[PDB]
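S.K.: Below you'll find the structure I mean.
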Amino acid sequence: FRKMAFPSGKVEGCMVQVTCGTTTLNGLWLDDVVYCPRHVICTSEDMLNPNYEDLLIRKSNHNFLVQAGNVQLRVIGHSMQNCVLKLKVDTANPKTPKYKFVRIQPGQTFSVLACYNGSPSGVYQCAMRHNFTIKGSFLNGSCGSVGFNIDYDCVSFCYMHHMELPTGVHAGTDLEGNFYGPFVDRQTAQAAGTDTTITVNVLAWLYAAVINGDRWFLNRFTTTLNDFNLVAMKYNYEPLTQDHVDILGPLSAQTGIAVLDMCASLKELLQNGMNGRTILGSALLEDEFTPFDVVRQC
Amino acid sequence: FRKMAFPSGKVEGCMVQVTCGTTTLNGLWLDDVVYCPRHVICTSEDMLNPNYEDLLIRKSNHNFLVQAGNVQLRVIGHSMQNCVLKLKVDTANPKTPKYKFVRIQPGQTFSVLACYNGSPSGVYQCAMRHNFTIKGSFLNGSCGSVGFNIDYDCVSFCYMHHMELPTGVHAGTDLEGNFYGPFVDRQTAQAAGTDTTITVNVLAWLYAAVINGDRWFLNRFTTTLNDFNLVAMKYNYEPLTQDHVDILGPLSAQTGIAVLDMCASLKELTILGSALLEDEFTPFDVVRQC
Ligand SMILES: CC(C)(C)c1ccc(N(C(=O)c2c[nH]cn2)[C@@H](C(=O)NC2CCCCC2)c2cccnc2)cc1
Ligand SMILES: CC(C)(C)c1ccc(N(C(=O)c2c[nH]cn2)[C@@H](C(=O)NC2CCCCC2)c2cccnc2)cc1
């Protein structure tokens, strides 16, 4: 079992370079619109309290240099939507894939194509944490890299990257420009709140371990939903809901292990640790595979 | 720190479906040749001891069905090189990238594009282990999926997937049909040999840790190459060579921790969100991404 990303080709044919002033970062070129973080128009003295409406009104089309490979794209118009800037260009992208824009919830996973200067650098799998941050691998200039899923050759864009937080994690927006969580595109004192382990995902991963070869962690016990939550919250696990129990139903039915029986196994794993053993290759309980990801990989 | 694969677009464009009789798997379409495991001409009845030159002599061009997307490719010739089948087609691939066929060394990493029915399904990062297996994620029908590295628009293909071993690990060939490891494309009882941990990659990953926040494992001490290799033998770690040390040079500079200083640390032994010593990042992997 691997954390597997989606093949990135459909997104690669969309990545461009956007330069405004002395600042360069990445854009996403779909049809005749280039999307990028609006903070590309921030100046070095703007960074603490920029007024983006005032910064924008002072720009004309030619202040924005867009490059797709070696080809320069002529920007013919521009507007702002929440925290993303939309640059209208004279050419529709011939490589535009079937796509849609989605806003995802905590626990959801997606692939990230890390890019620099509009050129793709690497692809990895990621997840939206309950504190609305991303535990990414981003260097300076990665802004405008996007996160996505691919389902039936339609690309679901769910994340555009904006900034790094003090603890090394990352904040960004959906493709309508609205931030995940309470962060702002502003040099400021903001920090990610406390984060929880994603209980529904850990349970999905235990079922995946059963689907493959391992039953060593099961036990003969069961538990009520409330007792499970009272224990698991003592380890900073996210409370399990009735929705999460319904969601695990198909894996439960597939393996023959009731959801609350699997909850009993998890309670014990938290109590004992793994005692030198491994589950699917890991000595930690993994929480970035969803019930959907499990069914896909098997 | 994340396990990250190369962008896969240049390779996605080369994947086709190959059917011979009742069997289907994936092929690599470069210029006007499709590459795939020769065991696609095996049938269910003769899995135990195929005679491949015989099965191929009895074959004709029309025995092979090649589909690139929804376009059927007309096969105009067939040929075998070691354990890979080469199907000549009448159309060069307009999406062929700059490429080379390369053969990698144990401890080197590559990206894998897992496919089913010629269709790219996912991408992930792998390492060639010292027992010449791959700890991959491959379902039935993944045969024909390739591994690769990219070096400024040139795709170096290093792996084609053939089969799974009973421990759940995987065996394949380079693109010239030469197996990695003592494995045969036969329904036989073969197993992976004992697997050592890749010591130079573990050290590289510790340097990646120091480069980020994690510094707690460092110490004031140093070991000798020989005293460490004595501990390495105990714990089934690959012995460390002067070549491994020289290759970690750049990272030893960037941190001020000499290899034998880090080796003292590694002797004593969460470090990057892991409670295992990770050994599938090369020195080069660490320098990239960082
Ligand atoms: C203008 C604004 C909103 C303050 C800003 C400034 C710099 C960036 N960062 C760019 O690298 C960058 C910016 N523009 C082109 N590149 C980096 C970044 O977040 N440093 C933060 C440092 C503390 C205060 C807030 C910004 C970055 C590094 C690694 C991965 N992701 C992003 C992002 C946003
Ligand atoms: C003809 C030959 C060499 C015996 C063979 C037969 C089946 C396959 N396997 C195909 O899935 C497959 C084959 N052709 C189309 N699909 C599976 C496989 O490796 N081993 C079985 C056969 C060898 C002995 C025991 C297990 C497989 C591959 C990748 C991931 N999980 C399972 C590979 C090679």
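Numbers in chain B come straight from Swiss-Prot, and the residues shown are 3266-3534, 3543-3563, in order.
A Cβ is built for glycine as well, from the same backbone N, Cα and C atoms used for every other residue.
What Swiss-Prot records for this protein is below:
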- B:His3304: active site, for 3CL-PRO activity (ACT_SITE)
- B:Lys3353 to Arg: In strain: Beta/B.1.351 (VARIANT)
- B:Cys3408: active site, nucleophile (ACT_SITE)
- B:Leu3468 to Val: In strain: Zeta/P.2 (VARIANT)
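Show me how these features fit into the shown structure, please.
M.R.: Contacts of B:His3304 (active site, for 3CL-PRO activity) defined by a Cβ separation under 8 A and a same-chain sequence distance of 6+ are given as B:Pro3315, B:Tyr3317, B:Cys3348, B:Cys3408, B:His3427, B:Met3428, B:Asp3450, in order along the sequence.
Within 10 Å of the C-beta atom of B:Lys3353 (variant position) sit 15 other C-beta atoms, taking all shown protein chains into account.
For the recorded site, B:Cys3408 (active site, nucleophile), the DSSP three-state label reads coil.
Around B:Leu3468 (variant position), taking its Cβ as the centre, 27 other Cβ atoms fall within 10 Å, counting all chains. DSSP assigns B:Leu3468 (variant position) to a helical segment in the three-state reduction.
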S.K.: Do any of the recorded positions B:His3304, B:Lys3353, B:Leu3468 touch ligand 2, in the sense that the CB is under 6 Å from one of its atoms?
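M.R.: What lies within reach of ligand 2, judged by Cβ under 6 Å, is B:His3304.
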S.K.: Given 8 unmodelled residues, what's the whole-number Å distance between the CA of B:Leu3534 and the CA of B:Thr3543?
M.R.: 11
S.K.: Determine the Cβ neighbour count for B:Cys3408 (active site, nucleophile): the number of other Cβ atoms within 10 Å of its Cβ.
M.R.: 26
S.K.: For B:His3304 (active site, for 3CL-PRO activity), which DSSP three-state class applies?
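M.R.: For B:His3304 (active site, for 3CL-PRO activity) - judged by DSSP and reduced to three states - the answer is helix.
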